[PDB]
Amino acid sequence: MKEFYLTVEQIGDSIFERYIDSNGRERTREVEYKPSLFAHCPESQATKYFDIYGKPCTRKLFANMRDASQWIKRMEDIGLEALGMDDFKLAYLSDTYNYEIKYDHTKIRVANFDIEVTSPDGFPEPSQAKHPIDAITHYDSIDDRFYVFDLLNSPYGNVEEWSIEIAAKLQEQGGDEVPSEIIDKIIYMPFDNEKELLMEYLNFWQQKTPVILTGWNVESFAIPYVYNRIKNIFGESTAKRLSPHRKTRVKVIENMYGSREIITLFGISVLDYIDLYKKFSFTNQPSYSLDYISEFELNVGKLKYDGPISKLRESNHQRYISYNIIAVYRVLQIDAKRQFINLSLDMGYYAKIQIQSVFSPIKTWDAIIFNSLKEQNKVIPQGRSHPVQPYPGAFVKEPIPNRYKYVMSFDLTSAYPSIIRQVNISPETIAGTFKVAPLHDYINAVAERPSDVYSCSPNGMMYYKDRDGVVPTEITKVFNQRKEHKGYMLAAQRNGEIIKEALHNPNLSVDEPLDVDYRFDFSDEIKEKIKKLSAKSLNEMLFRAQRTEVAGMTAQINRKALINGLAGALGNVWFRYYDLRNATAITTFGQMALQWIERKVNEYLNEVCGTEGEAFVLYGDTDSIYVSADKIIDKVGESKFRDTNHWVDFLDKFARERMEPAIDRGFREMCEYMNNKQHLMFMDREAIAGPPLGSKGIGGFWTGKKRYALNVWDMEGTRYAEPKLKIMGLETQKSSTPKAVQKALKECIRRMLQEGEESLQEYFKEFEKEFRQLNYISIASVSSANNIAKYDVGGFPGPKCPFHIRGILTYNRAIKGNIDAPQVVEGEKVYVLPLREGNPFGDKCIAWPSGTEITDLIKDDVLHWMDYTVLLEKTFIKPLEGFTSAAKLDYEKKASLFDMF
DNA sequence: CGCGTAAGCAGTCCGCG
DNA sequence: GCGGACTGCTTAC
Ligand SMILES: Nc1ncnc2c1ncn2[C@H]1C[C@H](O)[C@@H](COP(=O)(O)OP(=O)(O)OP(=O)(O)O)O1
Ligand SMILES: [Ca+2]
Ligand SMILES: [Ca+2]
Ligand SMILES: [Ca+2]
Ligand SMILES: [Ca+2]
Ligand SMILES: [Ca+2]
């Protein structure tokens, strides 16, 4: 097999590399790598090295890496560009792995761990590490084993050994219900003292050194806690044994308000799963506790116990340990679903970077672009300093707030990356400028043609047409991977709908789910067998189909995120190829494209309908259009349709056969107007929306920009067994809206769009009457809490104090003088409830850490003083009033002359 | 900590005769 | 009350 790196580090004048050798064995080496950098040279000087603009360069080979770094600094002192990859480990990987890397994940040691620390005096600060580590569970991917290190004797209690037999029993047998599928994979190690536990942990760590190190909050808590605890007990050199090169660094993580400390372990790639989830899941969660995220992702019940965690070990060590093991398994379960580890390895090896660098789109693109250019003996420019400057982005159309009955939507495939490829936007393809006319003049095709030579953007930029730039070339490669995975995702989604259909008529039989590849549309034979299956088998297939779809979604959406990130990187001052001319070339072309195609679709439909000046495009945002299809439907007349699916086919057919060719012609003209290199504006049909045939449903509504709802029957070729709501921006979609309020508002919208005004009025009356019985957590608002200190004036609200911050200060006063009972963490999320006039808390709201029950000290007082009236007006009635006025409906029945009999 | 901009709504402070 | 100036937060793309 071809070799591949696991980790790489620069330590002084040495490169330290852990790798898999040609025999699939893990090895480590230290290599005194001599880097090269570059300077411009005269043309009379013969070379094979050229900068990206075609100017000749001489290669400078250094005795060592520090020499190279010193040269860079001197070049700055002289005032001359020092060209080349200045991140030497990236150059080392490029020289050592000069081919497309094939990696074998089964050879990569992936460690998932969690620690427990009993603390009576509040949260155990990792930088202090003053309390004993009393449990460690460490899963090894190569062994497939959970290693449990259990402290029996502590200053906070001496306990009995954990029992695997009790751990396996049902909660209803007094057990811990540790999943039977991991019972035989647990390797249990009790210890009489903490010193021997840690000493044994480090020895195990040497034998089985993690390559990829993950778990939940391991980077901010577990890793620094273990390092600092070992440091405090044994000294620094022993703590540095967590790094296979015995090198570590305290890294200061700064943000807008304050900073925090992490421990960089050289030769380890830390991928904290919380950070993988936030980056790759495309959710925004009210809480990031592992129990909350596990509930969300896996529908597993919260890990339940009596008393605080600080008393759990001494009161129920059996459960304490089982829940530590379960915590580790839960992260593994989430990853089997979301596959964020697999994703990170794919992208990291593709770019030829340190795996943990997948967190940085700038670092990822820098390496992809460097490896690409290096292949043609081209030489990358020096990174430079730039002041942060604002620049313009997308166009969004102001919609007329209304109901809209029948709607069809269209948007560009991979908009910004497609703009890059079409126009040929790249640092090295800039050809010059042309004199710009107002954007309006290009939209309406009255402005002079920009160039008869070069490919243009309405921002004034011109680009070469003889050859692809490196940005277009490389963005195309990831785009293509993206397309493949999106293909698998959509097929699994369509397959899911077939299974849902079949479930209306399940057979009374005993059988198995079919062995199938859900990434590919079901053949007729499979469809035939499916209609003969039991409910049990069908459901399992549905679960498997939806897992495949999730796998497809992870692979495609994060590849889209990377290529969209290159467009954004052009407007980030730290990017090597930062250029506001290119960043604005993309966004400004996007503005034209949308408004151009809006004009064209309007013109085409006015012609089709024999009218003039009517707006068929009601809305659009960035790269998308929403077309009113009332007139298309009315031209055949609703009476002609058999059922809803009939008009859906008709609109589907109209979009494919009439709209899209019209749209394509409009864009091909635009491409020639701009003299672009290649036509790549592909605006495919997204949604087909309307009320159920025969109903009083309103179909859809818009309240303003980025705020709308549609009753969708077909989405990108997926025909749903049941209509699905596409809701954007409205309160049902915000993590700040109470859980139960999101649900009630969604149902109000369902009824508006599918059933009509009277159905909505019936539901509202019921919700208003019953909502006071909702559990307080379900009706609490949610907000991030930044700058709690800035607004704290002797424990009271200072000027301009945010409402959610006021709640926190109220909480702080009410718990003051409690070393136990949870503190609100700066920068994390809180639940917020209003309080009625004249409460014991002395203020109008209270906030507490999100994902948690409010501490029992004040819970009963909070519940008694919760302002249900304010809560209902603010989170439910006010948004609903917004929805219904836009849609020209009333959520309460008005008086009529019929009320007279 | 980690690519970009546009733009919505909650809330505070305060004007508005 | 409601809106504009402003801060804070969150979402659409
Ligand atoms: N998260 C983001 N980061 C940066 N730019 C974005 C992001 N989301 C959207 N954009 C910009 C770039 C996109 O190409 C453009 C259109 O957005 P959108 O339609 O959501 O994605 P897309 O057109 O790239 O892919 P798709 O083919 O799935 O429509 O808006
Ligand atoms: Ca724990
Ligand atoms: Ca798009
Ligand atoms: Ca059947
Ligand atoms: Ca879009
Ligand atoms: Ca599409």
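A Cβ is built for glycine as well, from the same backbone N, Cα and C atoms used for every other residue.
The Cβ neighbour count for A:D411 (Mg(2+) 3 binding site), using a 10 Å radius and every protein chain shown, is 20. Swiss-Prot lists A:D411, A:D623 with the feature Mg(2+) 3 binding site, giving experimental evidence as the kind of evidence.
Residues or ranges marked as Mg(2+) 4 binding site in Swiss-Prot: A:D411, A:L412, A:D623. Sequence-distant neighbours of A:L412 (Mg(2+) 4 binding site) (same chain, 6+ residues apart, CB-CB distance under 8 A): A:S418, A:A593, A:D623, A:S624, A:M681, A:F682, A:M683. A strand conformation is recorded for A:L412 (Mg(2+) 4 binding site) in the three-state DSSP classification.
For the published mutagenesis A:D621 to A, Swiss-Prot gives the following note: Drastic decrease in the efficiency of incorporation of dGMP. For A:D621 (mutagenesis position), the same-chain residues that are 6 or more apart in sequence and have a Cβ closer than 8 Å to its Cβ are A:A394, A:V396, A:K397, A:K705, A:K706. A:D621 (mutagenesis position) carries a strand DSSP state (E or B).
Within 10 Å of the C-beta atom of A:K706 (mutagenesis position) sit 13 other C-beta atoms, taking all shown protein chains into account. A:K706 (mutagenesis position) carries neither a helix nor a strand DSSP state and counts as coil. For the mutagenesis result A:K706 to A, the note given in Swiss-Prot is Almost complete loss of polymerase activity.
One mutagenesis experiment catalogued in Swiss-Prot, A:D714 to A, is accompanied by this note: Complete loss of viral replication. Under DSSP, A:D714 (mutagenesis position) is assigned to a strand (E or B) in the three-state scheme.
Applying an 8 A CB threshold to same-chain residues 6+ apart, the list for A:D714 (mutagenesis position) reads A:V648, A:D652, A:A687, A:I688, A:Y720. Among the recorded positions A:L412, A:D623, A:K706, A:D714, residues whose Cβ is positioned under 6 Å from ligand 5 are identified as A:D623.
For A:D623 (Mg(2+) 3 binding site), the Cβ neighbour count at a 10 Å cut-off comes to 23, with all displayed protein chains included. A:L412, A:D623 are the recorded positions among A:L412, A:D621, A:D623, A:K706, A:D714 whose C-beta comes within less than 6 Å of an atom of ligand 3, given in sequence order.
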